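Down below is the structure, laid out as structure tokens.
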Amino acid sequence: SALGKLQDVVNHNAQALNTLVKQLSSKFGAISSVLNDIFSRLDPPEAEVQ
Amino acid sequence: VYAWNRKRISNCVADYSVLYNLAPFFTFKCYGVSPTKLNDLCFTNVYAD
């Protein structure tokens, strides 16, 4: 634990970046979280708001 | 209409460009999928009534 500060810097950056990448698979209230499936499912009038 | 038929479609390739001469003056207004890209898709179970 002597080198705690540098490892804390590395851990902070890694976990923030990993949170960013994991949040990409969030629905945000969609029917589906993949834009391709949204594109092959609905009319552009509602695909637009989706 | 009351005794409508039910047909099972499976283990075959479905083409939609053929459904022009067989059914003139058709209207494919429909739901659940964009008809523009029915060509590049796969369907697990198809029922025709």
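Here chain A follows Swiss-Prot, giving residues 943-992 in order.
Yeah, the Cβs are placed from backbone N, Cα and C, and that goes for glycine too.
Feature annotations, reproduced from Swiss-Prot:
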type    : residues        : note
VARIANT : A:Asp950 to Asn : In strain: Delta/B.1.617.2, Mu/B.1.621
VARIANT : A:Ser982 to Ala : In strain: Alpha/B.1.1.7
In whole Å, note down how far the CA of A:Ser982 (variant position) lies from the CA of A:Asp950 (variant position).
-> 44
Please compare the variant positions A:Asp950, A:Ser982 by how many other CB atoms fall within 10 Å of each one's CB, and tell me which has the fewest.
-> A:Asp950
